[PDB]
Every structure is written in C-alpha cells, then in structure tokens.
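For reference, the structure discussed in these notes is given below.
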Amino acid sequence: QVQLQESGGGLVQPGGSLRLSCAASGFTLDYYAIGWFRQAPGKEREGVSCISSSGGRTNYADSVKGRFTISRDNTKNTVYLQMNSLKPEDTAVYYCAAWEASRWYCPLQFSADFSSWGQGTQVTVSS
Amino acid sequence: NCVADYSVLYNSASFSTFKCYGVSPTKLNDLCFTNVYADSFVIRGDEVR
C-alpha cells in the first residue's frame, strides 16, 4: 500500500513556472527523505533535488540551481518541487522517491538507492 | 556465533526495500536470535512485491 504519486506536471512555455506534488498513501512520508529524479527521452536519470525527512537539509543540482525549489508539508504528507524559469532541457518525466540517510552528516547531496518510485509525470517545455 | 550490527545496513541506504515482517528495521541490533538464515536471488522490479 506504499504509494507515491506525482501530480502537477504538464506542458509549459519556457520562462514560465510549474508546481509538482508528491502524494504518499499507506505510510508516513515524514520519516522518509525525498528526492526528485528526471529521465528525459535519451537521457539517464539525473538528480533533481533532495530534501531530508526533517526538511532542514536541502540538495540541489547545478543544472537547476537557483531555478528549482523544494519544500515539504509533513503534516499533509506531501513534498513540493517548485520550478521557475523553465528551459526546454527540463522536458522529462519526473519521479519522487523516498530513502533514508546513506551515511553520516546531515545533507544528502550524495546520491544513493531509492525505495519507492512513483508513477511519474512528464513535464514538457517547448515553444 | 557472532555479533551483527544491523545499524550498519539500515543506515547506509545502499538498499531499496527493508521489508521486515515480524520486526522493525531499527530493532534488530537490540534483539538476540537463535540462528539467522540468509537467501539471495536477482529478480525484476514490479515482481519485488
């Protein structure tokens, strides 16, 4: 019953904005650290951004540094990825995944294995 | 006939599913058991459940 759902994708114009909602059912998403992932057609899965279980530690990718914003609502069991100043390079299907701390130290900038992969939403940027 | 520190495994995230039935992922290091058995195989994704 551990389900992750990606909601909020669509076709957007470059320079616009969009919001993603990752929904968790059947388990507590507060205890899990969440990191979004993208796999464009012909491209491998590159890390979007990672947020810890407590939300006090945030990871970002230099390709979307200063453009993609991550926030989580542990009360509502949802993690939001806010995207601004979109580019056609971001046209990819997006997954949100949950996993624990892989090592010592609080930040999770190092990638690791991911437990629950959602259905995913494809966000297309083209105009 | 040994000591196993399961906190090494659960706090390393070089793992996907900690599907522990009958025990909690964080309690194995605290408890003592008679004998442990390990099995291994490689499967597909959707069939993990």
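Here chain B follows Swiss-Prot, giving residues 360-408 in order.
Method on record in the header is electron microscopy, 3.4 Å.
Here the Cβ of each residue, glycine as well, is placed from N, Cα and C on the backbone.
Quoting Swiss-Prot on the natural variant B:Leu368 to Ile: In strain: Omicron/XBB.1.5, Omicron/EG.5.1. Every protein chain considered, the tally of other Cβ atoms within 10 Å of the Cβ of B:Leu368 (variant position) stands at 15.
Sequence-distant contacts (6 or more apart, same chain, Cβ under 8 Å) of B:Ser371 (variant position) do not exist in this structure. Here Swiss-Prot notes a natural variant, B:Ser371 to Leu, with the remark: In strain: Omicron/BA.1.
In the three-state DSSP classification, B:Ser371 (variant position) falls within coil. Quoted from Swiss-Prot, the note on natural variant B:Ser371 to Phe is: In strain: Omicron/BA.2, Omicron/BA.2.12.1, Omicron/BA.2.75, Omicron/BA.4, Omicron/BA.5, Omicron/BQ.1.1, Omicron/XBB.1.5, Omicron/EG.5.1.
Here the residue is the original one, while Swiss-Prot reports the natural variant B:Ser373 to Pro with the comment In strain: Omicron/BA.1, Omicron/BA.2, Omicron/BA.2.12.1, Omicron/BA.2.75, Omicron/BA.4, Omicron/BA.5, Omicron/BQ.1.1, Omicron/XBB.1.5, Omicron/EG.5.1. Neighbours of B:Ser373 (variant position), defined as other CB atoms within 10 A of its CB across all chains, total 10.
Here Swiss-Prot notes a natural variant, B:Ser375 to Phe, with the remark: In strain: Omicron/BA.1, Omicron/BA.2, Omicron/BA.2.12.1, Omicron/BA.2.75, Omicron/BA.4, Omicron/BA.5, Omicron/BQ.1.1, Omicron/XBB.1.5, Omicron/EG.5.1. Annotation for B:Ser375 (variant position): spatial neighbours B:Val407, criterion Cβ-Cβ under 8 Å with sequence separation of six or more.
Look at B:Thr376 (variant position): DSSP puts it in coil. According to Swiss-Prot, the naturally occurring change B:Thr376 to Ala is described as follows: In strain: Omicron/BA.2, Omicron/BA.2.12.1, Omicron/BA.4, Omicron/BA.5, Omicron/BQ.1.1, Omicron/XBB.1.5, Omicron/EG.5.1.
Counted within 10 Å of its Cβ, the other Cβ atoms near B:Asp405 (variant position) come to 6, all protein chains included. Listed in Swiss-Prot as a natural variant, B:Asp405 to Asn is described as follows: In strain: Omicron/BA.2, Omicron/BA.2.12.1, Omicron/BA.2.75, Omicron/BA.4, Omicron/BA.5, Omicron/BQ.1.1, Omicron/XBB.1.5, Omicron/EG.5.1; complete loss of interaction with host integrins.
Taking Cβ-Cβ distances under 8 Å and a sequence gap of 6 or more within the same chain, B:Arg408 (variant position) has no neighbours at all. One entry in Swiss-Prot concerns the natural variant B:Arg408 to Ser. Its note says: In strain: Omicron/BA.2, Omicron/BA.2.12.1, Omicron/BA.2.75, Omicron/BA.4, Omicron/BA.5, Omicron/BQ.1.1, Omicron/XBB.1.5, Omicron/EG.5.1.
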Task = Quick one: pull the CA-CA distance for B:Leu368 (variant position) versus B:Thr376 (variant position), whole Å only.
result = 12
Key: B:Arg408 (variant position) - helix vs strand vs coil (DSSP)   = coil
Message = Using the alpha carbons only, what distance in Å do you get between B:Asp405 (variant position) and B:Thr376 (variant position) once rounded?
response = 12
Query = If you skip the near sequence neighbours and keep only those at least six away, which residues in the chain come within under 8 angstroms of B:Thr376 (variant position), Cβ to Cβ?
reply = B:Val407
